[PDB]
Amino acid sequence: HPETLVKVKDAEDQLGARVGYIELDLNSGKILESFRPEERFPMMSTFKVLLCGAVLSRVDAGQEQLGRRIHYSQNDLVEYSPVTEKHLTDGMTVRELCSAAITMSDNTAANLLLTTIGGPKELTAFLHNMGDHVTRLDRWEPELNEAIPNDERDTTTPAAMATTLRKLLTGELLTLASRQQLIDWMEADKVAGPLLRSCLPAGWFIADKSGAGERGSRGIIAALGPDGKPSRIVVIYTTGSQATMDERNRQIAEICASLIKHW
């Protein structure tokens, strides 16, 4: 809807930064709205959904098991590890690591998962072989959140991300069991409260994954819809601003308000 684009334009003016926006119909796959669809933005934590999608792909092929237990040590813990820092002794299963990586955005969990698939290169290789020749991951946590201007490392485009996410959640790649698991994790998101979820009316379905980083970086991907059922994928990115966390969240609030209003 045009008014939603106005909210995005208002956001660019008041934040002093670029904003990426894609509105994608989950049923048909037709884009309903776009803003800077072919420009690159830092993925930040949003890649973690893609990461666990690759892991689940290995689960389907029998190359990985969700119940497989992994142990690690103190020297594996990086910044922000709210879940993994509490299981140094008992370790964690692969299923728990993806749960921690998506719902709590655990960084160490993300790194351990990247080890299971063979690093950022293999995640990129996975995305390449499923049709996404655009999205790329180059570094580990937390260096991937650097968000240096004009740096293409660890970046996606709003169009590439939205189409890729659709293939994971409602495509032919994963099994029905794996598709359901991935969107179950996203629905249990704990760290995206004051964003899209804050805008939604009662009874709405939402499965999302937020993002934040350096140099006014912020992002979010989501699969949502009214009547307790997902009907649309929304991708929002922004970078380069010097605005605080609160104002960046407020712009997403304003954009979301128009999105739901003109649903």
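In chain A, numbers come from Swiss-Prot; the residues present are 24-286, in order.
Method on record in the header is X-ray crystallography, 2.1 Å.
The backbone N, Cα and C atoms fix where each Cβ goes, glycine too.
What Swiss-Prot lists as active site, acyl-ester intermediate is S68. Within 10 Å of the C-beta of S68 (active site, acyl-ester intermediate) we count 26 further C-beta atoms, all protein chains included. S68 (active site, acyl-ester intermediate) falls within a helix when secondary structure is assigned with DSSP.
Within the same chain, no residue at least 6 positions away in sequence has its Cβ under 8 Å from that of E166 (active site, proton acceptor). According to Swiss-Prot, the active site, proton acceptor annotation covers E166.
Swiss-Prot lists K232, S233, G234 with the feature substrate binding site. In the three-state DSSP scheme, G234 (substrate binding site) is classed as strand. In sequence order, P65, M66, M67, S68, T69, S240, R241, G242, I243, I244, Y260 are the residues of the chain that are 6 or more apart from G234 (substrate binding site) and have a CB within less than 8 Å of its CB.
All chains included, 15 other C-beta atoms sit within 10 angstroms of the C-beta of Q37 (variant position). Here the residue is the original one, but Swiss-Prot notes a natural variant at this spot, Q37 to K: In TEM-2, TEM-3, TEM-8, TEM-16 and TEM-24.
Under its natural variant annotations, Swiss-Prot gives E102 to K the following note: In TEM-3, TEM-4, TEM-6, TEM-8, TEM-16 and TEM-24. In sequence order, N130, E164, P165 constitute the residues six or more apart from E102 (variant position) in its chain with CB-CB distances below 8 Å.
Residue density at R162 (variant position): 12 other Cβ atoms are found within 10 A of its Cβ, drawing on all protein chains shown. Quoted from Swiss-Prot, the note on natural variant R162 to H is: In TEM-6 and TEM-16.
When secondary structure is read from DSSP and collapsed to three states, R162 (variant position) falls in the coil class. Quoted from Swiss-Prot for the published natural variant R162 to S: In TEM-5, TEM-8 and TEM-24.
Record note (Swiss-Prot), natural variant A235 to T: In TEM-5 and TEM-24. The unchanged residue is displayed.
Swiss-Prot gives this note for the natural variant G236 to S: In TEM-3, TEM-4 and TEM-8. Taking the Cβ of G236 (variant position) as reference, residues of its chain lying under 8 Å away and at least six apart in sequence are, in sequence order, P65, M67, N168, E169, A170.
Quoted from Swiss-Prot, the note on natural variant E237 to K is: In TEM-5 and TEM-24.
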Fill in the blank from the handout: Rounding to whole Å, the Cα atoms of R162 (variant position) and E237 (variant position) are apart by 15
Completion exercise
Note: in the chain of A235 (variant position), residues six or more apart in sequence with C-beta under 8 angstroms of its C-beta are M67, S68, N168, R241, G242, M268
Completion exercise
One of the recorded positions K232, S233, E237 has its Cα closest to the Cα of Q37 (variant position), namely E237
Fill in the blank from the handout: Taking the centre of the Cβ atoms of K232, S233, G234 as the substrate site, the remaining residues of that chain with Cβ inside 8 Å are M67, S68, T69, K71, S128, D212, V214, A215, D231, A235, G242, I243, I244
Problem - Three-state secondary structure, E102 (variant position) (per DSSP) - result: coil
